[PDB]
2 protein chains.
Amino acid sequence: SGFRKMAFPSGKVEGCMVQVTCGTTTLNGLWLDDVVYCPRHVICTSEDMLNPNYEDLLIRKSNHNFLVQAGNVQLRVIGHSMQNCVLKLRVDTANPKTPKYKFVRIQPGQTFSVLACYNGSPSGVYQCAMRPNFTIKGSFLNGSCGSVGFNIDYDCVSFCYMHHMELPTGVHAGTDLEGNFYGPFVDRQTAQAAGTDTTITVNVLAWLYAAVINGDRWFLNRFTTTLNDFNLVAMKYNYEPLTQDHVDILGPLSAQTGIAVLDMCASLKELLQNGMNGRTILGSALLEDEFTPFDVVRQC
Amino acid sequence: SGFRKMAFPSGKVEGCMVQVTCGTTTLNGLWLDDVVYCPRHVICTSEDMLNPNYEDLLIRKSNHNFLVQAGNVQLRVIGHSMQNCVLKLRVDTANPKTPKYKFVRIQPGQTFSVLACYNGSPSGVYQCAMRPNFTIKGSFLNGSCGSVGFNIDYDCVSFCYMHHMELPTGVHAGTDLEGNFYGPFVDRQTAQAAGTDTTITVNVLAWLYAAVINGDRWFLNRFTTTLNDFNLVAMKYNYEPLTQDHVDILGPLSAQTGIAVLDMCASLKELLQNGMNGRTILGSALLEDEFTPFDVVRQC
């Protein structure tokens, strides 16, 4: 028992992280087979970032303008291509530690593990969720660009995020591994800001089920509610709408605990209306929304 | 920026985890050089656990009574020894992926990363702190015994924890890697329970500094306090005493932010006395005490 925000073991990803330098900019790259993936803004100067034309900037680079370092061994770049906001650097050596992998784009509300790296060297691993406004609340310092987010399934690493930038609110924005941004963000200097966010309701319910599985039951009640009547109170507190699909996904957790989904919804409605009253749930004094139903079943 | 509960990259430890079976019990072992370390209760039946004499139980075992599996490759056990509450199984093959490592015992209040494994297979990684009452609030299911806790320094893995048992409150107890329990717990079935816990004050102050470094300043005030006057209010709320050593350790964080330690203490005193008033600090609605001063400097 116990419930922790838990990341996937990172070893399979650590063996893919390399250092990529272009000019005076150094950041992280992902080395899979004979390709290294990194943010395309590695080719940019601070002056370019104001209004870059990446097609123009890249046609002016040579293979030798990219220094790739895998620990000690330097990787010879034998070609380069742009794919949306990611650069693909073909190197003359296939990474001998390439795991079985896939590039998967995730949905707002789903979680992934982030391996934060600097100069190609992994520093830490932590779990995040893709927010409804397509930002992530990560922990990233200067030099973290190119760090990746991933899930693991059996032996297969599903890469879903590459880090590109920090927004003015301190939240983070990036792309999938095909180079396509999450959300309406761009890799240039603009006034862009995160939109208004909402709470991931299905995740809050999953986490309340985790609490029950762990013997935390004080927030339960005998009342129930309809899906409609719940969603009227959800909207009022900036919660995402709950759908029948979400109810169905919560089925297994409902079965294991014997608490119907709309019964749990009645508990959540009271928690929203009365607050927590100096009590905690699974060690937190607020309603946690960065655990998916899968995360709960996996840990419990 | 951003602040997350962040574990060390686990790859170096994943390569050391193996499966150890004795009789009908299966759990995890740590494979370093030609030795596999695991909880000695692996040799126990449920009847033995009531009042085991481990010296007697082990003299009755042979090398062939221990099945060690490193992924597929089975490890031939060529000798065994007991070291306190850990069993040491000499195997005929030295782990080719043995990292540079040390066995270090930690203090209450310090943190470490836990690699939770099952059947020798890593499942997740998360950060924990050693509580003042020598328990940890982990996330462990049946079969997690033998999972290890560690810190990483440069290239050196400092192992500090092996998981042995769950206490009735759902918290966890284990040993250092020399087999010596943290706290007054034993590896047999008794009425043992965690003692009363306290909050790690120096860590709360470190985390308030993390908040300031990240632009969260609402809890600050212009008031100050003496160490003595702080510690009178600390005791009242079940906080550990703050010492001049703790003030000195917080020096760098005080310098980076320009906020004196006893100034931060005045803010903490007001937070304890008035509560948080529906506001959050670094995304939490309670005072977080599982980040050391080192953890803050490392992430910030």
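Numbers in chain B track Swiss-Prot; the residues on display, in order, are 3264-3563.
According to its header, the structure was obtained by X-ray crystallography, 1.7 Å.
For all residues, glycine too, the Cβ spot is worked out from N, Cα and C.
In three-state terms derived from DSSP, B:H3304 (active site, for 3CL-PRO activity) belongs to a helical segment. Taking the Cβ of B:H3304 (active site, for 3CL-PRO activity) as reference, residues of its chain lying under 8 Å away and at least six apart in sequence are, in sequence order, B:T3288, B:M3312, B:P3315, B:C3348, B:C3408, B:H3427, B:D3450. What Swiss-Prot records for B:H3304 is active site, for 3CL-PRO activity, and it gives sequence analysis as the kind of evidence.
Under the heading of natural variants, Swiss-Prot lists B:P3395 to H and annotates it as follows: In strain: Omicron/BA.1, Omicron/BA.2, Omicron/BA.2.12.1, Omicron/BA.2.75, Omicron/BA.4, Omicron/BA.5, Omicron/BQ.1.1, Omicron/XBB.1.5, Omicron/EG.5.1. Mapped onto three states, the DSSP output places B:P3395 (variant position) in coil.
DSSP assigns B:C3408 (active site, nucleophile) to coil in the three-state reduction, outside any helix or strand. Taken from Swiss-Prot, the feature active site, nucleophile covers B:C3408, and the record attributes it to experimental evidence.
Quoted from Swiss-Prot, the note attached to the natural variant B:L3468 to V states: In strain: Zeta/P.2. According to its DSSP assignment, B:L3468 (variant position) is helical.
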Discussion item. Can you give me the Cα-Cα distance between B:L3468 (variant position) and B:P3395 (variant position) in Å, rounded to a whole number?
Written reply: 16
Discussion item. Taking only same-chain residues 6+ apart in sequence, whose CB is under 8 Å from that of B:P3395 (variant position), what do you get?
Written reply: B:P3371, B:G3372, B:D3460, B:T3461, B:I3463, B:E3503
